[PDB]
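Let me begin by presenting the structure, written as structure tokens, before commenting on it.
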Amino acid sequence: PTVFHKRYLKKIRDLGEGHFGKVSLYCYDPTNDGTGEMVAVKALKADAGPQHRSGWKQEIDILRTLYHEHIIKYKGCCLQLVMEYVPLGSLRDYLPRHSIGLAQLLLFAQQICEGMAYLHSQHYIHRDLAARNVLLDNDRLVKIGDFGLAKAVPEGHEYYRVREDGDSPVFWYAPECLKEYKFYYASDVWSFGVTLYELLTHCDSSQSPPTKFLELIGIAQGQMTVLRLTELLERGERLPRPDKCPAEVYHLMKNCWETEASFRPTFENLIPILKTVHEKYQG
Ligand SMILES: Cn1cc(-c2cn3nccc3c(-c3cnn(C4(CC#N)CN(CC(F)(F)F)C4)c3)n2)cn1
């Protein structure tokens, strides 16, 4: 509802970009003095089609109505999406550069669950839960930073019917997404399991989910990369145990990766469990 005037928005640097989105850092200086507040501004790339353009207002309305300590703060519009600047950036860019302890990773893991549990309680599915969409406020504060794929689950259904795209993050997806094209709340849990794997590997590119699943599938599979991913997943093949990752944390990852969606923990279930595991490694 807040209206930011384009003239006061002074671009500083580009922060990140997706297939049809771009996020840039701006100083909103109506004067020109030190008061100039730092804002993150998200806009639609020129190439975006009318499907992604129509679902952009819907994105803006999702973040508009989400108020949670582990969800990026919405500021207003100028359409361009004005949000808070989350100082240390994505975990994907941060972790390969800063060696963070196991205890802190488990703490970040917990906060992702609280934001995710809150999101699910508002009847929304994220569909893009990955380390790149989790922003670092400080060494003890994390936030879900992008909702480009987020969708409301229709009232009388337990899943959203997904429209098989090219920009879909298939290496973060559960088999029911890849095979039946249904996105359950339990499908975000599968992705959290992947995100936890990313945190535990410090977002190292050589150990990333696409790197690991392609070493298994092969890089010359024609139109069959998704199909071969589905069959290895249904054969019970999973990402390896991140080196130094606790055995119990791995079993919790593996349990987020149950082939049967119903056998997976909810985000609510995960919070008491991660709080305990964190407390354990905090000592
Ligand atoms: C020191 N330092 C701070 C930052 C910083 C701060 N903020 N504050 C808000 C957003 C960001 C980001 C940022 C970087 N990538 N992203 C995305 C994924 C997500 N969250 C959005 N995606 C782009 C599109 F699709 F939305 F357009 C990528 C966001 N980076 C980077 N280095």
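Chain A is numbered as in Swiss-Prot; the shown residues are, in order, 889-966, 974-1178.
This deposition comes from X-ray crystallography, 2.2 Å.
Including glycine, each Cβ sits where the backbone N, Cα and C put it.
Taken straight from Swiss-Prot:
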- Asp1023: active site, proton acceptor (ACT_SITE)
- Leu903, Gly904, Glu905, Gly906, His907, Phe908, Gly909, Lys910, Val911, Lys930: ATP binding site (BINDING)
- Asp1023 to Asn: Complete loss of catalytic activity (MUTAGEN)
- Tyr1054 to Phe: Reduces basal catalytic activity and abolishes IFN-dependent activation (MUTAGEN)
- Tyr1055 to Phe: Reduces basal catalytic activity and abolishes IFN-dependent activation (MUTAGEN)
- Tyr1145 to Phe: Does not affect phosphorylation state and enzymatic activity (MUTAGEN)
- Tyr1176 to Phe: Does not affect phosphorylation state and enzymatic activity (MUTAGEN)
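The structure, with features from Swiss-Prot marked on it.
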residue: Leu903; record: ATP binding site; Cβ contacts under 8 Å, 6 or more apart: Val911, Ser912, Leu913, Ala928, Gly984
residue: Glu905; record: ATP binding site; Cβ contacts under 8 Å, 6 or more apart: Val911, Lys933
residue: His907; record: ATP binding site; Cβ contacts under 8 Å, 6 or more apart: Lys933, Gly1061, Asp1062
residue: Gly909; record: ATP binding site; Cβ contacts under 8 Å, 6 or more apart: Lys930, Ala931, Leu932, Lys933, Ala936, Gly1043
residue: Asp1023; record: mutagenesis position; Cβ contacts under 8 Å, 6 or more apart: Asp1041, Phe1042, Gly1043, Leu1044, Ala1045, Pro1064, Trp1067, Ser1086
residue: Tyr1054; record: mutagenesis position; Cβ contacts under 8 Å, 6 or more apart: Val1048, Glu1071, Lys1077, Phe1078, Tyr1079, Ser1082
residue: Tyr1055; record: mutagenesis position; Cβ contacts under 8 Å, 6 or more apart: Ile1020, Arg1022, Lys1046, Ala1047, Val1048, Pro1049, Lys1077, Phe1078
residue: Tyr1145; record: mutagenesis position; Cβ contacts under 8 Å, 6 or more apart: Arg1136, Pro1137
residue: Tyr1176; record: mutagenesis position; Cβ contacts under 8 Å, 6 or more apart: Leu997, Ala998, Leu1001, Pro1141
Could you say whether, by DSSP, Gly909 (ATP binding site) belongs to a helix, a strand or a coil region? strand
For the break between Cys966 and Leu974 (7 residues unmodelled), what's the Cα distance in Å? 6
Helix, strand or coil by DSSP: which one applies to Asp1023 (mutagenesis position)? coil
What is the number of other Cβ atoms found within 10 Å of the Cβ of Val911 (ATP binding site)? 18
Which recorded positions of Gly909, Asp1023, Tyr1054, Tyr1145 contact ligand 1 in the sense of C-beta under 6 Å? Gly909
